[PDB]
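Undergrad: To start, I am sharing the structure in question, which I have written as structure tokens.
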Amino acid sequence: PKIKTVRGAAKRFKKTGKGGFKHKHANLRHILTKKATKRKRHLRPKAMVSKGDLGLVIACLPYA
Amino acid sequence: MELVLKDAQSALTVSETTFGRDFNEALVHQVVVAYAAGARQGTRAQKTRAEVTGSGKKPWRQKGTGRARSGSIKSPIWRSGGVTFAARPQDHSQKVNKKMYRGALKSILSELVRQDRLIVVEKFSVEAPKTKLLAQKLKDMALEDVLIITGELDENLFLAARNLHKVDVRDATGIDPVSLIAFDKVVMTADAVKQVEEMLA
Amino acid sequence: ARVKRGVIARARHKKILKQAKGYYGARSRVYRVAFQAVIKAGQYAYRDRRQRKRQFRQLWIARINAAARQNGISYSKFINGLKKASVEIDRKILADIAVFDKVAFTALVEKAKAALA
Amino acid sequence: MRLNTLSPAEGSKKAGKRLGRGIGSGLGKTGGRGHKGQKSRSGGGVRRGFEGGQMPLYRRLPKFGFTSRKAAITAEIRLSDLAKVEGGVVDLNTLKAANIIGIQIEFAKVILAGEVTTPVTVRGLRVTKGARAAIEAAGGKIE
RNA sequence: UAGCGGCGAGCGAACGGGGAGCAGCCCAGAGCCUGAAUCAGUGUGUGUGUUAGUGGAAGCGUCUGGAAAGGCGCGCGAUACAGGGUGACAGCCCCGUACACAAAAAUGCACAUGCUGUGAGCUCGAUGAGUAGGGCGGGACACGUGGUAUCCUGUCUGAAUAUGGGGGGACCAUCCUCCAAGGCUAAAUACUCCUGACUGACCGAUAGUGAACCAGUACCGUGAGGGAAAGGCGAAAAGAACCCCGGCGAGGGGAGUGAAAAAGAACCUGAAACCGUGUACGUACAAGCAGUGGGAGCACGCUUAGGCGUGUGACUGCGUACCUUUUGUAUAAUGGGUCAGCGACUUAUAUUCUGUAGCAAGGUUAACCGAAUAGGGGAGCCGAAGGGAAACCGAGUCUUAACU
Ligand SMILES: [Mg+2]
Ligand SMILES: [Mg+2]
Ligand SMILES: [Mg+2]
Ligand SMILES: [Mg+2]
Ligand SMILES: [Mg+2]
Ligand SMILES: [Mg+2]
Ligand SMILES: [Mg+2]
Ligand SMILES: [Mg+2]
Ligand SMILES: [Mg+2]
Ligand SMILES: [Mg+2]
Ligand SMILES: [Mg+2]
Ligand SMILES: [Mg+2]
Ligand SMILES: [Mg+2]
Ligand SMILES: [Mg+2]
Ligand SMILES: [Mg+2]
Ligand SMILES: [Mg+2]
Ligand SMILES: [Mg+2]
Ligand SMILES: [Mg+2]
Ligand SMILES: [Mg+2]
Ligand SMILES: [Mg+2]
Ligand SMILES: [Mg+2]
Ligand SMILES: [Mg+2]
Ligand SMILES: [Mg+2]
Ligand SMILES: [Mg+2]
Ligand SMILES: [Mg+2]
Ligand SMILES: [Mg+2]
Ligand SMILES: [Mg+2]
Ligand SMILES: [Mg+2]
Ligand SMILES: [Mg+2]
Ligand SMILES: [Mg+2]
Ligand SMILES: [Mg+2]
Ligand SMILES: [Mg+2]
Ligand SMILES: [Mg+2]
Ligand SMILES: [Mg+2]
Ligand SMILES: [Mg+2]
Ligand SMILES: [Mg+2]
Ligand SMILES: [Mg+2]
Ligand SMILES: [Mg+2]
Ligand SMILES: [Mg+2]
Ligand SMILES: [Mg+2]
Ligand SMILES: [Mg+2]
Ligand SMILES: [Mg+2]
Ligand SMILES: [Mg+2]
Ligand SMILES: [Mg+2]
Ligand SMILES: [Mg+2]
Ligand SMILES: [Mg+2]
Ligand SMILES: [Mg+2]
Ligand SMILES: [Mg+2]
Ligand SMILES: [Mg+2]
């Protein structure tokens, strides 16, 4: 019947306006004193997925 | 649009967005196909290899016999095994849109008036339900294959046309493109012209 | 629908068996081996429509070599003499003349000899 | 115009691949699937978000955020929707009757999008700066 | 979707809205109207339905043929041209159907309604205790103890009781709403071992049930159980009188019926592998995927003798099967004895993309009604606005104290 949405991908992506997908960055959960400060200052803002993996996350989130 | 009658020689006026448009071959073909595919009743079933009445044992053991590998006597490659891809009671109802169906009916009505096959009359009336009189009246009007779609309800014409094997008597509401295409000379009551100009608008 | 398929197999196997009449053995009655005989025979026909021109080129060349050495010249000196006298007569015609009508071949031999010498 | 001569538009009905029906069929003895894989086996294939045994992308990346209950029950209304409602007054019950937002919409907004011409008296709706300026240039009474 | 989730695989509501259908009452108890609403059970009469049934229209002459229902011309019925037969395709030969009627008897039902139990009706009072909650251990709700609401209880415990209590998704206070711990209840909905009518872009004997037949039979198994094959003469048996060979047999030959016996029961059609016979050609000095290119001769058929074709093929150049799996096959790697029949990318529901049709800031309806593929139904869905974790802002928005 209706296609099941992978709820991990629904809780880790958002579909933006033109069609791309945005997500939070990696390596920002624990050990963080040995990482620098510009690394965390650039891992802060959310950003878009690349060319290839967009088909995989479209297959996990078929309901937009 | 200025239709002319024959038996009264009057003239009805109905607009060209109902009786004067252009013949849309693809749209009328899709609605005719969907009409036949809704007319399909579709009740067949075959026996699956989950439904063939048999055992469940391997007919012989796997290794050590000179015969093939086989593990169910029900198998679709065997004799009196299941159909491999067994069917089901199903529903094939294609869904034509409302505006598509009305555009098809507008198209064939325009095509009937362009091809000159929709004889319009002021009324159709027989006194007693005698099919002998109805075939008499139709031979007088010089038709063989004829669809008389009625302005108002005429149960006497129902009774007089139930047994003729070429004549068809309908309502202007319950019309359908398979009938309105297949029947060679469509006879329309002027009241049915009024009802279908209402019906398509 | 239940498309029963007896007549289709009969028409196809009859066409292949009719193509495979004349062959020895079970290769004209069995279908499973007459199909291999038909396909391999058509393969050989495709190869031999190229090979026939090779074989007949070598046959004409051998016949002109024989008639030229009966008239006192080798075949290579003959063909160089003809190209130096500017004659375009090909060797099928040359070999047919060499068999049927030999005094015209002596005419060809003397014109080639007068060209080459 | 008979029943048989209703040929379609050239381009409507596609052929449809019949897989595995000969050499000249194109889709030959394998049927588009290659040789001996796991994607060639009957019922073969992998689930969604499978990149071999490594972590898929939706497990490498971290989560973010919750979802608010107030989000789905607040709908936007274009300026062109305000000429759909019959009466020249716009409130939530009038709009929900006029089939604009839906029965599950409590708060609402009005957006500068599209043009409005007639006078329209918006009550009880939060309106943005551009849409509010457009309404009071059209002759409305926003409150 | 919100959620649950080694937050993995997956599981997945509800609030709300459209429809189908809609029926509400009693004991928790006494007085006083005192038999009225009522349902259950038992019966007389009407109507309707079932179990037998009855009537039921309308055609002839000729050529073909074994036979006409066929062709030819000429008529008639039709509220009946649905169908099934009949010596070849029948509205008018038969059985029917449409329609119009018919049941002494049992009878399902709508009741008209008698009989037996039954009491509505009024007022005052009563407001379901080892129970709700609680600790522990489990289970059901989408919810896996998680911050876990709510429901059930295996065990220990345990109140208030209408100023009281339950709930409103930990919990607390206001508010809203409702009154558990005793019952009963029609309909819409699920199903077909059956009993009839009807339909099939369902099968037509390796199919359809396993079973067109004297099948869960033969048969196998101690037993549970497993489980086949097997339809067709013709129109009607008119199923071969008689005679001959033979063993007072089998089988045949003539005669006979016959449209047909090359339809004779081992029976319509009668294919292929396979096995023979008769004729033309080749074959007993010859090497191998057996063919193909060339090619004399021989025989048979034809004619501007000429020309050819058809059958054969001495001799000769080339030529190491097919499939699969492979870096790679004549491979001495796999599979096939051959034929005939069956045998393997389908279906449902969603989504994305392309092609095409309809309408185009709009497009479309789903259930359901509707003797019904029409038309209603706009509940909903998608799109016209994005940004943000979110509130909120909105052609901008987020970051930031603020961004050029
Ligand atoms: Mg953190
Ligand atoms: Mg077992
Ligand atoms: Mg069987
Ligand atoms: Mg079967
Ligand atoms: Mg509709
Ligand atoms: Mg069939
Ligand atoms: Mg043969
Ligand atoms: Mg060459
Ligand atoms: Mg290919
Ligand atoms: Mg393979
Ligand atoms: Mg491989
Ligand atoms: Mg592969
Ligand atoms: Mg499988
Ligand atoms: Mg690993
Ligand atoms: Mg709405
Ligand atoms: Mg009768
Ligand atoms: Mg009769
Ligand atoms: Mg016959
Ligand atoms: Mg109580
Ligand atoms: Mg008690
Ligand atoms: Mg207790
Ligand atoms: Mg308790
Ligand atoms: Mg508790
Ligand atoms: Mg508990
Ligand atoms: Mg409780
Ligand atoms: Mg609360
Ligand atoms: Mg058969
Ligand atoms: Mg059978
Ligand atoms: Mg005898
Ligand atoms: Mg036999
Ligand atoms: Mg027959
Ligand atoms: Mg026979
Ligand atoms: Mg045979
Ligand atoms: Mg010899
Ligand atoms: Mg040898
Ligand atoms: Mg040749
Ligand atoms: Mg290998
Ligand atoms: Mg390879
Ligand atoms: Mg090799
Ligand atoms: Mg081998
Ligand atoms: Mg060998
Ligand atoms: Mg192997
Ligand atoms: Mg193999
Ligand atoms: Mg083998
Ligand atoms: Mg075969
Ligand atoms: Mg098949
Ligand atoms: Mg699709
Ligand atoms: Mg389009
Ligand atoms: Mg910007």
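Method of determination (from the header): electron microscopy, 3.7 Å.
Just so it is clear, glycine is given a Cβ too, placed from its N, Cα and C backbone atoms.
Quoting Swiss-Prot on the mutagenesis of B:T131 to I: Does not regulate the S10 operon; assembles into ribosomes in vivo. Record note (Swiss-Prot), mutagenesis B:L134 to P: Does not regulate the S10 operon in vivo. The unchanged residue is displayed. In Swiss-Prot, a mutagenesis experiment is listed as B:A160 to V, annotated with the note Does not regulate the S10 operon; assembles into ribosomes in vivo. The annotation that Swiss-Prot gives for the mutagenesis experiment B:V167 to D reads: Does not regulate the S10 operon in vivo.
Distances, neighbours, how buried they are, the whole picture for these features please.
TA: The Cβ of B:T131 (mutagenesis position) lies under 8 Å from the Cβ of B:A160, B:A161, B:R162, B:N163, B:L164, each of which sits 6+ residues away along the same chain.
When Cβ atoms from all protein chains are considered, those within 10 Å of B:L134 (mutagenesis position) total 22, not counting its own.
Around the Cβ of B:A160 (mutagenesis position), 22 further Cβ atoms fall within 10 Å across all displayed protein chains.
Cβ environment of B:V167 (mutagenesis position): B:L134, B:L138, B:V146, B:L147, B:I148, B:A161 lie under 8 Å away, each six or more residues apart in the same chain.
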Undergrad: Under a three-state reading of DSSP, tell me whether B:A160 (mutagenesis position) is helix, strand or coil.
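TA: In three-state terms, B:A160 (mutagenesis position) counts as helix.
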